[PDB]
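This report concerns only the one structure given below.
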Amino acid sequence: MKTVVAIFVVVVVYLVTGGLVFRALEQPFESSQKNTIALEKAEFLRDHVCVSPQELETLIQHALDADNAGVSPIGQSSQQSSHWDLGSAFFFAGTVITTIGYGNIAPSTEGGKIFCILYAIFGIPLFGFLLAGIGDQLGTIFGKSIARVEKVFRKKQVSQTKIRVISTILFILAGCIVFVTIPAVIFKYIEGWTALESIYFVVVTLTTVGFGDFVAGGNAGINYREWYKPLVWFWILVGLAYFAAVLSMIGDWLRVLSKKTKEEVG
Amino acid sequence: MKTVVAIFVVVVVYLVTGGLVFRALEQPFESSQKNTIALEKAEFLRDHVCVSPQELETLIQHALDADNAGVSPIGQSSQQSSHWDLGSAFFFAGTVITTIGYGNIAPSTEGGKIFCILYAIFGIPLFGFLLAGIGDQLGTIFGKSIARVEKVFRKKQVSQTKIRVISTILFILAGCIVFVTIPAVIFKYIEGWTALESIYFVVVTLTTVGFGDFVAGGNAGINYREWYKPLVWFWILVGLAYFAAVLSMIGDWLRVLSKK
Amino acid sequence: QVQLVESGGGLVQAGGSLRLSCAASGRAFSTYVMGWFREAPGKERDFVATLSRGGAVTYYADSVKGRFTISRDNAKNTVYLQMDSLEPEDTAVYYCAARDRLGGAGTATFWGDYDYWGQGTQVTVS
Amino acid sequence: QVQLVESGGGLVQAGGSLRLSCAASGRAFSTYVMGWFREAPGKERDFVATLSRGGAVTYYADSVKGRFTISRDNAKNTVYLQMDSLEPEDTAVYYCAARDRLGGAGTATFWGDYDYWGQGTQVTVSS
Amino acid sequence: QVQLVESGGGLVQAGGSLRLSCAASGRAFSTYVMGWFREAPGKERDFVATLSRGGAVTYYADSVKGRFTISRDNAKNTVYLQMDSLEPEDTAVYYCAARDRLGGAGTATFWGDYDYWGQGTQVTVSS
Ligand SMILES: [K+]
Ligand SMILES: [K+]
Ligand SMILES: [K+]
Ligand SMILES: [K+]
Ligand SMILES: [K+]
């Protein structure tokens, strides 16, 4: 009753602080970009008298609508390819059960919305057992690798607490290279994103936030290799279980900090 | 090891089946839609001879360069509202720590992307601490309300397992009216969405999927009331805990089905 | 709500001509894709002709190509349909329609592709 | 499904002692975070004590700190709760709980933080 | 890489006139924001005049407003600067610059706002 109110106050303060920081970091640039395209549009109207202000704003608005829906407004004909072909439909099904939900592909039909509701109600807990199994498989593999070292070093194990500590340290160090650093390097070369855009995609994907602004394997102008789609699929599958384990440890550290605050305030 | 492979096979089959169903339900409708920006752009060039193809291409490319990083909900891109005013920046901060991430508002700047990475790393576990407390608060409140029912159930010599099952189903039934049915009725009248679109929004939001195709409080053409934004904020906050408890019960039902 | 009002129409002999017009309300006519449809008694609304937002790109159904001419005047918020070499098969209630959606006029050949509709004008060829 | 069975409660006079035990089934007890909760009649289940997977990190509620002691024997799949200096306020049904989810070492103080639960053991302290 | 070549300067008396021209290479001249800058000896390039992609929107510095006229001919890939009522203060090397970026000419008043530059044409006005 009192602990839940204390954490609610901390979360509200964290949200207000975050809102103030994100506004200071984004609003002046957004205001600069809004006036920048506004002046270019106003000059376009005086250079091209045959076009009226509404006529131009209709095409510009529709160009933005097509771009945000996956169809590039640059070039002669884009053909729009297919968002619901068996391959992309399988990947869409994954964005639902994993709770990432990029939103680049989403059901328009009534049948798709009805099926999506039931698909997430039974699929999300089903994926959670696979994620618990993968986390256990990773912990058992890392536990075996630490037990082999403790056998060759001739150290007597009083309890599996020493193995648990060493395996958590090696897990977050090695796992950061395998699921965070190396993938971002691949995304920089394949997608052509910046070093920051690539690392921003990894965190947003593995934390299940999935804004949809950056999606690996979604550029029509890029001919992706045969191994690329299944590699990203396997990276999300295991990388979600890695990030969930790291975020669980961070949650424990915050719970430990709460007991220190309780003791100091008492 | 063998258990993990068995669940992986089930998940892959569930994904392939889902892919086949979503393709059959969406691909024929997608193939029917012939409206494209390429034909509208080609017609624009013949209607306005004073503009050349490269002159139009230049303005269209610059419009995309000046566009926000977020993809606005379906049918709400011509709003031109400030995506980063204190109010909508507070709501954006919520989409990160709750893991919903609609993506209607998203950081374009380098400073925003760096801060968003650290904001998610420390904010998501912080919100989890709160969600655990809210789930406990819901369980205690429900437990107090059902204590009269459990007293009558215990009087008639009913086993403690039978009482546990009936109580959990009553949590889903009352909780569905409070966090699923009543909110969807409000979204139908306020947003003007269909009965299905409103229920589709609720499930996608409370399961933290958050596609971004439907966002409550994102229509420029609708003048929202003063109480609307904080009501949706409070519904998301406590509704996530109810849905996490329900999804946990669904997982238990699947484990029971496995023993059968 | 945008209002579309049709005028012109009537009863003519086979081979004669007619000129339909459709006035629209508001100040966004130049942004709509305009089109003409026809409802024969007991038959569904068939596509007749469509026109780009500016009026330079015309599209026609195979049954009226070479005989009908769709044109527009954004200055007067009006869309026109000149019907030459009329046949008894062209006897139907002609509807004017406006489209305020993404895409070009070339693909707006279905009645469901439009957002606003007129009251209809009767055209009879004997 | 993992089964938790409690034993060792009863009725004692104020100031006396008790020792509860909770036996678990399966061969993964050493991987669970064990905890004790108590349900007073008409009151919600409150946190009593929690213990890490090995047993080296203990955490207690302010009402039972200095009087109660949580311990575990992974060899016998059992978690214990030694209750010294019992007060009439400690009269409640005590529940044993196991957490197989990662973490929870001293921080698992909510009922929702656990995955498996016991039947409950009655503990009564009289004046 | 886009090449910009200036022609048309020299040495004139105070009050006289000059007409500079800048030819550009490639087929994307109609998409660039064209501008004129001047480098006085020992100084950084000051802004003189800027022009929209089509040539209908002109912007000038306060020191050259009403005397200089910037114009363009997309047909010949050329930008012009007519300098009337010349003063000794106008003496500098005039640079031609092209901007292939998002934005109107109205804000392109800094040297860093441009992407391509010419080699410079010397303009001298004597008393
Ligand atoms: K999400
Ligand atoms: K999402
Ligand atoms: K999520
Ligand atoms: K999203
Ligand atoms: K989105």
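Please read every residue number as a count from 1 along the shown chain.
Per the header of the entry, the method used was X-ray crystallography, 2.4 Å.
Placed from the backbone N, Cα and C atoms, the Cβ positions cover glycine too.
Feature annotation from Swiss-Prot assigns K(+) 1 binding site to B:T99, B:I100, B:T208, B:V209; the stated evidence is experimental evidence. B:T208 (K(+) 1 binding site) falls outside any helix or strand according to DSSP and counts as coil. When other Cβ atoms within 10 Å of the Cβ of B:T208 (K(+) 1 binding site) are tallied across all protein chains shown, the result is 24.
What Swiss-Prot lists as K(+) 4 binding site is B:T99, B:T208.
Within 10 Å of the C-beta of B:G210 (K(+) 2 binding site) there are 31 other C-beta atoms, taking all protein chains into account. The K(+) 2 binding site annotation in Swiss-Prot covers B:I100, B:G101, B:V209, B:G210.
What Swiss-Prot records for B:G101, B:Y102, B:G210, B:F211 is K(+) 3 binding site. In the three-state DSSP reading, B:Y102 (K(+) 3 binding site) counts as coil.
Under its mutagenesis annotations, Swiss-Prot gives B:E30 to Q (Swiss-Prot position 98) the following note: Loss of channel gating by extracellular pH. Long-range Cβ contacts of B:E30 (mutagenesis position) within its own chain (separation 6+, distance under 8 Å) are none.
Of all Cβ atoms in the shown protein chains, 21 besides its own fall within 10 Å of the Cβ of B:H83 (mutagenesis position). B:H83 (mutagenesis position) falls within neither a helix nor a strand when secondary structure is assigned with DSSP, and so counts as coil. Annotation of the mutagenesis experiment B:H83 to A (Swiss-Prot position 151) in Swiss-Prot: Loss of channel gating by extracellular pH.
Listed in Swiss-Prot as a mutagenesis experiment, B:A106 to P (Swiss-Prot position 174) is described as follows: Loss of channel gating by extracellular pH. Contacts of B:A106 (mutagenesis position) defined by a Cβ separation under 8 A and a same-chain sequence distance of 6+ are given as B:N68, B:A69, B:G70, B:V71, B:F92, in order along the sequence.
B:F142 to A (Swiss-Prot position 210) appears in Swiss-Prot as a published mutagenesis result, with the remark: Reduces channel gating by mechanical membrane stretch. A helical conformation is recorded for B:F142 (mutagenesis position) in the three-state DSSP classification. Around B:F142 (mutagenesis position), taking its Cβ as the centre, 18 other Cβ atoms fall within 10 Å, counting all chains.
There are 11 other CB atoms within 10 A of the CB of B:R164 (mutagenesis position), with all protein chains counted. One mutagenesis experiment named in Swiss-Prot is B:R164 to A (Swiss-Prot position 232), and its note says Reduces channel gating by mechanical membrane stretch.
Long-range neighbours of B:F171 (mutagenesis position) (same chain, six or more residues apart, CB within less than 8 Å of its CB): B:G139, B:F142, B:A245. B:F171 (mutagenesis position) carries a helical DSSP state (H, G or I). The annotation that Swiss-Prot gives for the mutagenesis experiment B:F171 to A (Swiss-Prot position 239) reads: No effect on channel gating by mechanical membrane stretch.
Annotation of the published mutagenesis B:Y242 to F (Swiss-Prot position 310) in Swiss-Prot: Reduces channel gating by mechanical membrane stretch; the original residue is retained in the structure shown. There are 22 other Cβ atoms within 10 Å of the Cβ belonging to B:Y242 (mutagenesis position). In the three-state DSSP scheme, B:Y242 (mutagenesis position) falls into the helix class.
Recorded in Swiss-Prot as a mutagenesis result, B:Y242 to A (Swiss-Prot position 310) carries the remark: Near complete loss of channel gating by mechanical membrane stretch.
A mutagenesis experiment is reported in Swiss-Prot for this position, B:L247 to W (Swiss-Prot position 315), and the note states: Reduces norfluoxetine inhibition. Taking Cβ-Cβ distances under 8 Å and a sequence gap of 6 or more within the same chain, the neighbours of B:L247 (mutagenesis position) are B:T207.
The recorded positions near ligand 2, defined by a Cβ under 6 Å from one of its atoms, do not include any of B:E30, B:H83, B:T208, B:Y242. Cα-Cα distance from B:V209 (K(+) 1 binding site) to B:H83 (mutagenesis position): 21 Å (rounded to the nearest whole number). Nearest neighbour of B:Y242 (mutagenesis position) by Cα distance, taken over the binding-site residues B:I100, B:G101, B:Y102, B:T208, B:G210: B:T208. Ranking the recorded positions B:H83, B:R164, B:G210, B:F211 by Cα distance from B:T99 (K(+) 1 binding site) puts B:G210 first. Residues from the recorded positions list (B:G101, B:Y102, B:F171, B:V209, B:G210, B:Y242) with a C-beta closer than 6 Å to any atom of ligand 4: B:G101, B:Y102, B:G210. Here the candidates are the recorded positions B:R164, B:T208, B:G210, and by Cα distance the one nearest B:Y102 (K(+) 3 binding site) turns out to be B:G210.
Proximity to chain A, defined as a CB-CB distance below 8 A, holds for B:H83, B:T99, B:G101, B:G210, B:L247 out of the recorded positions B:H83, B:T99, B:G101, B:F142, B:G210, B:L247. Among the recorded positions B:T99, B:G101, B:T208, B:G210, B:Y242, the residues whose Cβ lies under 6 Å from any atom of ligand 1 are, in sequence order, B:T99, B:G101, B:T208, B:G210. Listed recorded positions near B:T208 (K(+) 1 binding site): B:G101 (candidates B:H83, B:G101, B:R164; Cα-Cα distance within 10 Å). Checked against ligand 3, the mutagenesis positions B:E30, B:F142, B:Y242, B:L247 give no residue with a Cβ less than 6 Å away from one of its atoms.
When the alpha carbons of B:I100 (K(+) 1 binding site) and B:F211 (K(+) 3 binding site) are compared, the span between them is 8 angstrom.
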